[PDB]
Amino acid sequence: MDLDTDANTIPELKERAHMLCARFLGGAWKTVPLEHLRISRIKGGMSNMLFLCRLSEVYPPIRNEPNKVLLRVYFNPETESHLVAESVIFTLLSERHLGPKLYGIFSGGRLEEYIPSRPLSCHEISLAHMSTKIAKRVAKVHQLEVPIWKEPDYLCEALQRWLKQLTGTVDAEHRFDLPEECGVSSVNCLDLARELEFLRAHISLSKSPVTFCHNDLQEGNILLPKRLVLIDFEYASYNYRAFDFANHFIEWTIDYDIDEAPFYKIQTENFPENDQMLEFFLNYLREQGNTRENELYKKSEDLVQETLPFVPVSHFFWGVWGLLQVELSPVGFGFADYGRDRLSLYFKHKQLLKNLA
Amino acid sequence: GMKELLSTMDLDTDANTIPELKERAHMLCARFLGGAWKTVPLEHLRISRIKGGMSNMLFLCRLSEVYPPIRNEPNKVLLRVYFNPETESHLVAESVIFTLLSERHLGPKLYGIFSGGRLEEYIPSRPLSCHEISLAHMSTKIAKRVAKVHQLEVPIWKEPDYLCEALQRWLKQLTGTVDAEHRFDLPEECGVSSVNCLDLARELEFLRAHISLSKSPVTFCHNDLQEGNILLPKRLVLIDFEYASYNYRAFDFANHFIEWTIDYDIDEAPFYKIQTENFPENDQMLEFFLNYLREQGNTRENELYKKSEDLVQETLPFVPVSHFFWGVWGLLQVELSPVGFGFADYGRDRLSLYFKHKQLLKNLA
Ligand SMILES: [Ca+2]
Ligand SMILES: [Ca+2]
């Protein structure tokens, strides 16, 4: 397939979708003829391929089943803990009406309610009025009590398995070249392992309070329904709240609406200014309601320092992720270049993490 | 690991005297509950074995009055350990189911799910006895709770593939655990003197081919409606949806009715007693359905009796289905469970009951 391929014209894809919908939704989805099942590719983040499935007006729902559903397909290797956590999270958000209704979870994907809306652009999340809203939404996510592992082991656990799998997809003599401008011209899997050990040893020294985190607060997951809503908690877990902040601030510099390969553009100069990170925290702390008005500013200042160490953490995380997606994802995205760019940014800001020592 | 440690324990063991058990429990509570559970000295962490069904070992973990909750964490939690081989589809279904029951306050609050078990709110109560579920006033209440479970809309696989999918996996593992020439002897009075895993493989295909012919409406089912999972809180509640899934509603009924005949409160080995004579009479199954159908609210009062009759016929074919299911389950538990139960005898007994009533299933053809 490709960016403009008509999903409906791919029989094998249509059948798999027909099967998934029938099995998880029942009712009209079970007997609807293939020609009366419409499938449309929907635009979304590089982590997944989205397909809007819908029943023609000729075969409307016969009960409480929806007439259209969103099929999300991912390419991240699944683990026991991940399957359990994701199921708990998705069901809880669904049950509390904090996200689209969940319809089903399967190996490598899920079916959920389709919400008419539009995501924010990279530029929009830098706008004061939007950033303010995001801050308040994030404050709420961080207050959620979710029945899953409470220690911030997610980052390292995920990376360790991803690196392990990566190490098994390339020859030992293989090396990934990086733009010298970062300080390191190339790295192999053994180096990545050593860097991961450094990351693990230092983030554990962080005093950033641990909370339930989204972990992928890029613009693509911040929607305006047709009031902002955060969705797709695919990477969600308990984690240092600083990671969610640092990761989000970094997203201000990564634009995904690029039509030319590698299909993304990084403008480090767009990273929020200190004052901008501070305004964000003022809104976040104010929303959580545990900080007196006369203490908000200094608490926000502290939050900024707490966040910086995780800037390189975010870069390493998605850097290794990007490199692994190369051999696993069918998404039309420059994963090879993306992983190398994020990794170079990791080395560029590695000292911010080292400072925790 | 945890399984190896539990196999060294018995019914007369004081959980508090097993340090490794306290350490594992301490880690789990710390990791899923946080707060005081993170720093409570082991001496102030109390653990008591709680009586439960043969599918799991239960331990009530509690913080002494010296180290009370510092936040919103509970002062006590129930640790449940299971010994069923896990699968991707099961890990997901169970997580969705437990989270959904918790969120809707239809069961004990969920605190966490790990490999081979989970942590959930402890409910002061007592379970029903085998004899009690045969009582009219109790049977009526159970019927009403089941009607509600069957009305639940759960975001998991809607087709009734659970029974065969689980059995296929269990049978496969059992096959890999026993000698190729190994045969399980069965009481001759059932019509079959013995079987090996190859035969069971054939039986499963037979079962699969016939149940798919049933017109029994498919609904979310508990699948293990034995007295041990029917509690009276200190109003009956149904808990432990460990085996829950969409399934022919008839399986839930048939399996429950069969439970009237199996008593687990037996002090001598194999630690259970079966009295087929205690199986509900036709009119008793009818009364159960009268209540169940009335509770669902989709049946006119003047059609209850007749619809109930249809439910009895719909249910009978699943009697041998339940027997086969738990029979194979029983045989596999022999090698996986540390629980003090005669699984070998249990598997053989249920299996013989399968062959004894196999015709009821064949009839669907
Ligand atoms: Ca971005
Ligand atoms: Ca029983």
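Following Swiss-Prot, chain A shows residues 40-265, 296-426, kept in their order.
Looks like X-ray crystallography, 2.0 Å, at least that's what the header says.
Every residue gets a Cβ built from N, Cα and C, even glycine.
Feature annotations, courtesy of Swiss-Prot:
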- A:82-88, A:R111, A:152-158, A:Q257, A:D301: ATP binding site (BINDING)
- A:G84, A:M85, A:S86: substrate binding site (BINDING)
- A:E258, A:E320, A:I323: Ca(2+) binding site (BINDING)
- A:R111 to A: 10-fold reduction in catalytic efficiency for ATP (MUTAGEN)
- A:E125 to A: Moderate decrease in catalytic efficiency with a 3-fold decrease in the affinity for ATP and for Mg(2+). Activated by low concentrations of Ca(2+) and inhibited by high concentrations of Ca(2+) (MUTAGEN)
- A:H253 to A: Linear activity for only a short time, suggesting a role in maintaining enzyme conformation (MUTAGEN)
- A:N254 to A: Linear activity for only a short time, suggesting a role in maintaining enzyme conformation (MUTAGEN)
- A:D255 to A or N: Complete loss of activity (MUTAGEN)
- A:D255 to E: Severe decrease in catalytic efficiency with a 5-fold decrease in the affinity for choline (MUTAGEN)
- A:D301 to A, E or N: Complete loss of activity (MUTAGEN)
- A:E303 to N or Q: Moderate decrease in catalytic efficiency (MUTAGEN)
- A:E303 to A: Severe decrease in catalytic efficiency with a decreased affinity for Mg(2+). No inhibition at high Mg(2+) concentrations. Activated by low concentrations of Ca(2+) and inhibited by high concentrations of Ca(2+) (MUTAGEN)
- A:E320 to A: Linear activity for only a short time, suggesting a role in maintaining enzyme conformation. Substantial decrease in the affinity for ATP (MUTAGEN)
- A:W387 to A: Severe decrease in catalytic efficiency but no effect on the affinity for ATP and choline. No inhibition at high Mg(2+) concentrations (MUTAGEN)
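Feature map: annotations from Swiss-Prot on the structure.
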residue	record	DSSP (3 states)
A:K82	ATP binding site	coil
A:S156	ATP binding site	strand
A:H253	mutagenesis position	coil
A:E303	mutagenesis position	coil
A:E320	mutagenesis position	helix
A:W387	mutagenesis position	helix
From A:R111, A:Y153, A:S156 (recorded positions), the ones whose CA sits within 10 A of A:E258 (Ca(2+) binding site) are none
Of all the recorded positions given, namely A:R111, A:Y153, A:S156, A:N254, A:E320, which is spatially nearest to A:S86 (substrate binding site) at the Cα level? A:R111
Measure the Cβ-based neighbour count of A:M85 (ATP binding site), defined as the other Cβ atoms within 10 Å of its Cβ. 21
Distance in Å, whole number, Cα A:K265 to Cα A:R296 over 30 unmodelled residues, equals 10
How many neighbouring Cβ atoms, not counting its own, are there within 10 Å of the Cβ of A:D255 (mutagenesis position)? 22
Other than A:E258, A:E320, A:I323 themselves, what residues in this chain have Cβ atoms within 8 Å of the centroid of the Ca(2+) site's Cβ atoms? A:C161, A:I164, A:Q257, A:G259, A:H317, A:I319, A:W321, A:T322, A:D324, A:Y325
Could you state the CA-to-CA distance between A:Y153 (ATP binding site) and A:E320 (mutagenesis position) to the nearest Å? 25
Should A:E258 (Ca(2+) binding site) be counted as helix, strand, or coil on the basis of DSSP? helix
Relative to the Cα of A:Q257 (ATP binding site), which of the recorded positions A:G84, A:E125, A:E320, A:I323 have a Cα no more than 10 Å away? A:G84, A:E320, A:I323
For A:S156 (ATP binding site), list the number of other Cβ atoms lying within 10 Å of its Cβ atom. 13
List the Cα distance (Å, whole number) between A:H253 (mutagenesis position) and A:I323 (Ca(2+) binding site). 18
Counting only other Cβ atoms and using a 10 Å cut-off, which of the recorded positions A:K82, A:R111, A:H253 scores lowest? A:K82
Should A:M88 (ATP binding site) be counted as helix, strand, or coil on the basis of DSSP? strand
Here the Cα-Cα span from A:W387 (mutagenesis position) to A:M88 (ATP binding site), rounded to a whole number of angstrom, reaches 18
Report the recorded positions (A:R111, A:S156, A:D255, A:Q257, A:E258) that meet this criterion: Cβ distance to the nearest atom of ligand 1 under 6 Å. Use sequence order and write none if nothing qualifies. A:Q257, A:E258
By Cα geometry, the one of the recorded positions (A:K82, A:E125, A:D255, A:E303) nearest A:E320 (mutagenesis position) is A:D255
